[PDB]
Amino acid sequence: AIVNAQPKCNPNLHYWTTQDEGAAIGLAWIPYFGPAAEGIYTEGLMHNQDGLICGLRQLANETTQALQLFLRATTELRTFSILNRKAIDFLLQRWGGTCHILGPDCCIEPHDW
Amino acid sequence: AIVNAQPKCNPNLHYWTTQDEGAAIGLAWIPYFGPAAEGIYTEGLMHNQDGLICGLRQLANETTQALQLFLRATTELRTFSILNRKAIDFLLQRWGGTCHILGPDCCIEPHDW
Amino acid sequence: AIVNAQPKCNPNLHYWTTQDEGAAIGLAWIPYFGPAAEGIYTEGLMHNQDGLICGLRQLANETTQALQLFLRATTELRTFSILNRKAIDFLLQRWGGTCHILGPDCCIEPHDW
Amino acid sequence: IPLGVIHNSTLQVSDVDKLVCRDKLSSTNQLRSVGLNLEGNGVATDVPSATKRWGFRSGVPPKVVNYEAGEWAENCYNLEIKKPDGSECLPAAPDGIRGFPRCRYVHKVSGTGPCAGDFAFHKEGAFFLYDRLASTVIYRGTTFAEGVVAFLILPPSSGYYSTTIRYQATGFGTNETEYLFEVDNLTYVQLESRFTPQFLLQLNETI
Amino acid sequence: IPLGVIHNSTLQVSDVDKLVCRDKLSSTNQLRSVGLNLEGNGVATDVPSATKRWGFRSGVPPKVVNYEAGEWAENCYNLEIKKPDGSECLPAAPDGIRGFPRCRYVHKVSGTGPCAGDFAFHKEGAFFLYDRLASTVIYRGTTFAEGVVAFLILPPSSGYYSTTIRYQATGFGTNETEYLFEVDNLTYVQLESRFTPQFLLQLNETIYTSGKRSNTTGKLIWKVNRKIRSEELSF
Amino acid sequence: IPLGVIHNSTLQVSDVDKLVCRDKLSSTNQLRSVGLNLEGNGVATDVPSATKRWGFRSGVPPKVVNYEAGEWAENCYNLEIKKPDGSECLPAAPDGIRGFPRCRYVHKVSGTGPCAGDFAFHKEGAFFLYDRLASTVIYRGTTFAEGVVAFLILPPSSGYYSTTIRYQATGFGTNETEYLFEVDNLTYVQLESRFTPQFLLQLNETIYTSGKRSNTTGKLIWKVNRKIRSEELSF
Amino acid sequence: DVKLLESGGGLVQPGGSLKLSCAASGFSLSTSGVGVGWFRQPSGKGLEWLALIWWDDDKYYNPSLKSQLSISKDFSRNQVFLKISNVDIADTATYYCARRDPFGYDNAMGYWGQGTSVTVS
Amino acid sequence: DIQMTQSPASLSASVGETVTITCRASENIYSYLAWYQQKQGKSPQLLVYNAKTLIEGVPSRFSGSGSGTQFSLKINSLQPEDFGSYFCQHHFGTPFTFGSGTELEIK
Amino acid sequence: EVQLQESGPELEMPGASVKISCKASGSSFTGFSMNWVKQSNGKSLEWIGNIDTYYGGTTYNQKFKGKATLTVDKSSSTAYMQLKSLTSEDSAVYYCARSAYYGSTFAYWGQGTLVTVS
């Protein structure tokens, strides 16, 4: 539940990704037969459904304060990971609390009879 | 339960590893007193017990497609990691589903009383 | 409950860290307006409460063997990670075991009556 | 470093006291760190304004960060600038660094001047976006792209062939620098303000 | 990317929608990424066939991947080849690269030819195995160790000193390319086909013994078929 | 690799067969790999003893490891040493390496000798601590910061301006190696034993004052022991 | 039948240096074991050896002149070259490039370039 | 141990007749199966391996078949030199159990 | 500056369909993904739909009955909407005006064209 950036947000995100699910032919998979480097990219355009794009811009804006402070503290040159660490902390924050049924964790199902 | 490769699989896994468990002396541990660079390697032999090698060769063959497609998607130059992420997804696939007893998860023990 | 180093131990850890809680100004956050590189360091002096420091020195001493043996086994040049893996194995040893109440896991809460 | 969870039609910051399973992190591929174009905030595209947004400072060594891809940029920049004594200015991009894939108007600068600083730095702290690695510093050569990274939890030749406007610089590292568009081996057009890359492109009606 | 679980005496692919806990990942050390020798698939080791297996293409930049312990490779290759203008061909190996830990017969090549492409490319998508890093590209110098990689979920001086066969190349990256075995500063033998390193080793029965041994300022190059040795058949 | 867990006011080995949840790993920021100064173990700081602690060996390639924040070092070293033929000795530090953040007395050395080995190596295996990366090898330039690293589970101008004692080396990598303190373009003081940087600092009472201060085109080398100063004992 | 072609300096000052070259217009020089080389005949003198070059990457020099002589080649252009440091009056000579003629057995090189000469003044 | 059997115990055939042999085993081993042939007084020759595939130099007449616990061998247009003893074998680890054996007979 | 172009108003027989056309005054339209809105009989606006200006994908107001045919001709800097099954009660001012989510972009149509039926 966060507020949209106060900059005039661009309503459309024409965007690209490196993702390209599947391999229609194994040759696409083989490096020998691989696409020109720009061919790996795929694209489409986001629309600001539910107001998410401008909120996203604010998300980045706010998040970068913490991010760069962290990056200054890093010792890695190219900081290839982060989200992976976040997945680790997702789990660390999911675990080690007490948890049978009563605790607010482990997605406990209602008791059966 | 996987199909063995249709290549003529070699029946032998004579193999080498960098593993060398333990340190009989601390000098082995000290870099100053360390083994020649190839000396870290140890070796022994495995063979196609229970049909495992040829299934493995096919696994590798199939894996060259999945892996390389992924490698094209990577941004790291030497891709030193992967299995760690797989361990993360082991857990992510095992967790966050609802799970008291009734759900098909958490390896629940029989109930005492 | 481990034994303190048999080296003499200096209890006064005048120390430095890159930690710097908070961000009074966004300028500190911006690399352009950021502190000289050594400015990230902050400092204070540990006192050996509960005897932990001399034990810590022994921990490090023992660790020079455990760590370096591992480092020999590594293939990364600058070995930027490790502790993250340790967190992964904490979770792997904590999860996927059978676990209703009887097993010694999942921090089970007392039963509601 | 907060992340926004996409749920109930809104972004939600990750720092909450419960990791509610209304959304499930079934895999690591729900993780995102997508870049966003600074330009999408209505930020000026003037070539001088880009200079106005760059710090031109000597400083702590540069870092880059791996990030998820992003929106197309209309405007991005390349730099060949050297110090008046012909010294290189700003580090050359490191191996594996390449220009952002989808800028529609990559701009380029060349020529010399004092070119103050060594790691420049973005004045807003915005990341330079080089392909999949965001940066704290401007790299020579390859396209910069300005932007910021968002971290969120998930529940054809023209695409790169577009690009216009390369120019000379008179001086560098200051906003006193003159930028002159080069056409037909002629150096003209100060690019001072309010000129879209297409506004500039139509000026070739004089060639 | 599938991994194979070892269970009930067989491998099982991990890309399924159910994680059965009959197998438990108690630690990260049950994971493996082991390299496999491509040769273990019955793949030919002829030096010409090796050339036939590589793409010889300029292309998207090369990548390598860290991989696990695994079977010895009987045949592997080293390369000094350069383009006809004497320019370097194929990138030099990256820092920390060394030849595969156990190749028994590393085949080394030298000489020049067109050496098409910049990154070669294994045609099978197979990875060259340099030490602990699998590769999409051929690197100069160090041993190629062609192979494939699989991921798993687990429940004497000759070991490095063995290695034979070095030869000249005429042309490169095309199937018109010729390879000539060289011993005792004598270049000889196009290697036909089906010659084991040991077959070639047997040709050293001619070194300072059975024939050969040019009597001139330098080597004469016999053309392989005494019939094989092709003595006095250098032209 | 075991980690010490801080619990019940004591360290405990993490490598146990039960992960008791009395300690909760709520986040990755409870993880630690903190560096420790080798000097805090009562280890000698004599410049010759430092030489005595290094292996001076050619060998398997160097590695460094990322580590956590930790204590100030009183003594650390910088090196310009080269082989007797003026060849570089010891690799230059790798990019992004800088000297340890807080050594108070970084010693520096210059001059040449055989400078045996490639990476030197610490004889105890202690890590050199460059900035935030521990090392198995001595790098040229940047501060050595000898130290050790522990892994544990958690539940103003002088900060960089301090630094003393620079000296020449006579030979390198051997017991016969000698070092001489230099001040005011004067080379004196073998640093033979038991001389703190501060012991040496008070000897600047001699600069243009209490003895020393040559009346000639250059320095004469006094021996460390006026008795200490070895005034007029240069030869 | 190979159109080996001579190249070299014109009159030069003594104490200078000279680069010489040749090319095989009639032949690719792609056969393994092709050998080419140089020799000179100052003043009507016999075949003084200068160099041997193999397309197998082998090089040889006449040791008496080797201190001032360097071999180079360029397969893409079928080229061979010599660089001569310190050319002076003792180096004036007729010169030839040469190639194996029976080819590949007992040397026999045998085959000749057009012939060139170098003088100083 | 995996148990293995073969039938018919013998198979008479005219020359050029197409014939088949079948075999069975106590457990499904994911098709690590093999067949052999010999003339009396001669060593067995591997004919088939991995259920459905042939050893080089084996005639096209031969064909591997089946999987798991059930498998067969067929020889199209049988030739006089092919009359002989036959075997089956387990290739999924050890012991490498063999089939009970069969033999061709001439009509 | 952005302007949108259309033909003058017209009257049609009932059951008519009309291919409404809109043309951009410049290149900015390529990122616009233009919106259509309507004023039936001078009524406060109803959103009608939109067309992506780069890919031609469309969305529509499900409250607008029979939706509309929606097409794009990026090469002509033009886009279209088609009215369906028209009746006199469907007379409306038809806008190809673009109702941007934000002030960062905008477009509007001042042509004043109205389709009517009789």
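Chain F is numbered as in Swiss-Prot; shown residues: 33-187, 209-278, 299-308, in order.
Using the three backbone atoms N, Cα and C, a Cβ is placed for every residue, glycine included.
Counted within 10 Å of its Cβ, the other Cβ atoms near F:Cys53 (mutagenesis position) come to 18, all protein chains included. Secondary structure at F:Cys53 (mutagenesis position), taken from DSSP and collapsed to helix, strand or coil, is coil. Where Swiss-Prot documents F:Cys53 to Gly as a mutagenesis experiment, the accompanying text is: Induces GP1 secretion. Complete loss of virus capability to enter into host cell.
A mutagenesis experiment is reported in Swiss-Prot for this position, F:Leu57 to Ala, and the note states: Complete loss of virus capability to enter into host cell. Within 10 Å of the C-beta of F:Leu57 (mutagenesis position) we count 26 further C-beta atoms, all protein chains included.
Under DSSP, F:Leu63 (mutagenesis position) is assigned to a strand (E or B) in the three-state scheme. The Cβ of F:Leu63 (mutagenesis position) lies under 8 Å from the Cβ of F:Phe183, F:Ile185, F:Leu186, each of which sits 6+ residues away along the same chain. As a published mutagenesis entry, F:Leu63 to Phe appears in Swiss-Prot alongside the note: Almost complete loss of virus capability to enter into host cell.
Swiss-Prot lists F:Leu63 to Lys among its mutagenesis entries, and the accompanying note reads: Complete loss of virus capability to enter into host cell.
Non-local neighbourhood of F:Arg64 (mutagenesis position): F:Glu100, F:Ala182, F:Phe183, F:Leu184, F:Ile185, F:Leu186, each in the same chain, at least six residues away, with C-beta under 8 Å from its C-beta. Quoted from Swiss-Prot, the note on mutagenesis experiment F:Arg64 to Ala or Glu is: Complete loss of virus capability to enter into host cell.
Quoted from Swiss-Prot, the note on the mutagenesis of F:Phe88 to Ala is: About 50% loss of ability to counteract host BST2. If you draw a 10 Å sphere around the CB of F:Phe88 (mutagenesis position), it holds 22 other CB atoms from the protein chains shown.
For the published mutagenesis F:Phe88 to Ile, Swiss-Prot gives the following note: No loss of virus capability to enter into host cell.
In the three-state DSSP reading, F:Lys95 (mutagenesis position) counts as coil. Annotation of the mutagenesis experiment F:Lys95 to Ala or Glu in Swiss-Prot: 80% loss of virus capability to enter into host cell.
The Cβ of F:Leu122 (mutagenesis position) lies under 8 Å from the Cβ of F:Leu111, F:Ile113, F:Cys147, F:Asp150, F:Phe151, F:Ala152, F:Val169, F:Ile170, F:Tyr171, F:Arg172, each of these being in the same chain and 6 or more residues away along the sequence. Record note (Swiss-Prot), mutagenesis F:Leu122 to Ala: About 60% loss of ability to counteract host BST2. The unchanged residue is displayed.
Record note (Swiss-Prot) on the mutagenesis of F:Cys135 to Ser: Almost complete loss of expression of GP1 and GP2. Complete loss of virus capability to enter into host cell. Neighbour count (other Cβ atoms within 10 Å of the Cβ, all protein chains): 24 for F:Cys135 (mutagenesis position).
Annotation of the natural variant F:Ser65 to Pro in Swiss-Prot: In strain: Isolate mouse-adapted; the original residue is retained in the structure shown. Sequence-distant neighbours of F:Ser65 (variant position) (same chain, six or more apart, CB under 8 Å from its CB) are F:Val97, F:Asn98, F:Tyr99, F:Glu100, F:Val181, F:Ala182, F:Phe183, listed in sequence order.
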Surrounding CB atoms that lie within 10 Å of the CB of F:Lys95 (mutagenesis position), all protein chains: 23
Cα-to-Cα gap, F:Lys95 (mutagenesis position) vs F:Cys135 (mutagenesis position), nearest whole Å: 22
F:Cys135 (mutagenesis position) in three-state DSSP notation: strand
Cα-Cα distance linking F:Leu57 (mutagenesis position) and F:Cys135 (mutagenesis position), given in Å to the nearest integer: 33
Pairwise Cα distance for F:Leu57 (mutagenesis position)/F:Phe88 (mutagenesis position) [Å, integer]: 42
Spatial separation of F:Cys53 (mutagenesis position) from F:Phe88 (mutagenesis position) - C-alpha basis, Å: 46
Three-class DSSP secondary structure - F:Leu122 (mutagenesis position): coil
Residues from the recorded positions F:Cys53, F:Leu57, F:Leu63, F:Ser65 that lie close to chain A, Cβ under 8 Å, in sequence order: F:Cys53, F:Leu57
Proximity to chain C among recorded positions F:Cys53, F:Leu57, F:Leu63, F:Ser65, F:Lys95, F:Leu122, where any Cβ pair is under 8 Å: F:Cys53, F:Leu57, F:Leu63, F:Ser65, F:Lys95
